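A short worksheet on the structure shown next.
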Amino acid sequence: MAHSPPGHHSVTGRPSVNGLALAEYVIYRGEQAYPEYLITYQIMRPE
Amino acid sequence: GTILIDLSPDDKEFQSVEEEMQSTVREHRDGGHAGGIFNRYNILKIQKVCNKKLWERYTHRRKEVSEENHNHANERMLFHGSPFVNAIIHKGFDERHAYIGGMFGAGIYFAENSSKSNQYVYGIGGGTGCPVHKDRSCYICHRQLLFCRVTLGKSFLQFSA
Ligand SMILES: O=c1cc(-c2ccc3c(c2)OCO3)oc2ccccc12
Ligand SMILES: [Zn+2]
């Protein structure tokens, strides 16, 4: 695993082309995330 | 030390997690190649993940970050999709869940769009799809995502395609 840019705790990938896309984020320490909910699902075939 | 607690579909907590899952689906530029073709999900179950030690590990680090960023952890709830979700809920996130060839370098990646995390449930690029049918767009096989509490702190802003 790499390090965050010096002076930062994470990276934010801000989409600047696909108008519909929301952000993606990267952390570089396992301890900066807690897996709160486990969601079980199926994707649905569109009509 | 992990226990899973099932939420009732009648619980408001179930309901607000379901809504965050359903409402953040979008179309993807790969036309559904990695993740499949869908506009919504059938939610089968939502479980709360409880582990004292992983929680205290998280809150200890969160305080550190907070104290380095004008008392602001900058905490979000974000989706994570992975073939390793069972290791993650039992032992926590670590470098073995890093995306070594990710566009922002080798760390652990999270998404605001549930449909984005959905693309990694069977691996990078969706791998070879579901174990049973080898179908990245399987409508039968049960999938699993995590909805996670993530401390961002001072976040480096990278504009990108
Ligand atoms: O949920 C995600 C999981 C992953 C992910 C990446 C590499 C992996 C992984 C998950 O498990 C196997 O190696 O990538 C993302 C990238 C952007 C937004 C969300 C994700
Ligand atoms: Zn399948």
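Residues displayed in chain B correspond, in order, to Swiss-Prot positions 952-1112.
If you're wondering, the header gives X-ray crystallography, 2.1 Å.
Cβ atoms here come from the backbone N, Cα and C positions, even for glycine.
Features of the protein shown, as given by Swiss-Prot:
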- B:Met1054 to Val: Loss of activity (MUTAGEN)
- B:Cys1081, B:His1084, B:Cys1089, B:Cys1092: Zn(2+) binding site (BINDING)
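Everything Swiss-Prot records as a feature, shown here on the structure.
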residue	record	CB count, 10 Å
B:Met1054	mutagenesis position	13
B:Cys1081	Zn(2+) binding site	20
B:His1084	Zn(2+) binding site	13
B:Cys1089	Zn(2+) binding site	18
B:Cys1092	Zn(2+) binding site	15
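Cα spacing between B:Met1054 (mutagenesis position) and B:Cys1081 (Zn(2+) binding site): 25 Å, rounded to the nearest whole number.
For chain A, the nearby recorded positions by a Cβ gap under 8 A, listed in sequence order, are B:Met1054, B:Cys1092, drawn from B:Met1054, B:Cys1081, B:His1084, B:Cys1092. For ligand 2, the recorded positions lying close by, meaning a CB under 6 A from one of its atoms, are B:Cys1089, B:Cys1092; the full candidate list was B:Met1054, B:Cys1089, B:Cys1092. Sequence-ordered, the extra residues of this chain that approach the Zn(2+) site, with Cβ no more than 8 Å from the Cβ center of B:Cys1081, B:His1084, B:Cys1089, B:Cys1092, are B:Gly1080, B:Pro1082, B:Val1083, B:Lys1085, B:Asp1086, B:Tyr1090, B:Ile1091.
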